[PDB]
Amino acid sequence: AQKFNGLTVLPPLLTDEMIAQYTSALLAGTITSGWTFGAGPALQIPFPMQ
Amino acid sequence: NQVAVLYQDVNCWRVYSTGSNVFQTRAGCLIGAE
Ligand SMILES: *[C@@H]1O[C@H](CO)[C@@H](O)[C@H](O)[C@H]1NC(C)=O
């Protein structure tokens, strides 16, 4: 603490709340649409058949 | 030719010349935008 001499830290661009959103998006796509959403529009498919 | 200014670590109120349109963010304080 007390910032010592003229040294700073600066904040990151993406906050931790937004990062967690991105990972959650990937989980939804792979569970529902398999790997189809990696190229073109997403198509649904039952999980046991996948 | 319009601009804006960002102050790094100030509780914007040590700033000297300020008018309206003040706003404090996590990074610092910004004057010149709405
Ligand atoms: C900034 O000023 C406000 C009002 O003067 C005060 O409540 C606050 O504790 C100060 N510091 C920060 C980090 O907001």
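The residue numbers of chain B are those assigned by Swiss-Prot, with the residues present covering 606-617, 633-654 sequentially.
Per deposition record, electron microscopy, 3.6 Å.
Here the Cβ of each residue, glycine as well, is placed from N, Cα and C on the backbone.
The following features are taken from Swiss-Prot:
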VARIANT   B:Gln613 to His  In strain: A23.1
MUTAGEN   B:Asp614 to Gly  Increase of pseudotyped VSV particle production ex vivo. Increase of viral load in hamster upper respiratory tract. Produces more infectious particles when cultured in primary human epithelial cells; increases replication and transmissibility in hamsters and ferrets
VARIANT   B:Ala653 to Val  In strain: 19B/501Y
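Residue density at B:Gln613 (variant position): 9 other Cβ atoms are found within 10 A of its Cβ, drawing on all protein chains shown. Note: B:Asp614 (mutagenesis position) has non-local neighbours B:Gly648, i.e. same-chain residues 6+ apart with C-beta under 8 A of its own C-beta.
The number of other CB atoms found within 10 A of the CB of B:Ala653 (variant position), across every protein chain shown, is 10. Rounded to the nearest whole angstrom, the C-alpha distance between B:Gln613 (variant position) and B:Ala653 (variant position) is 16.
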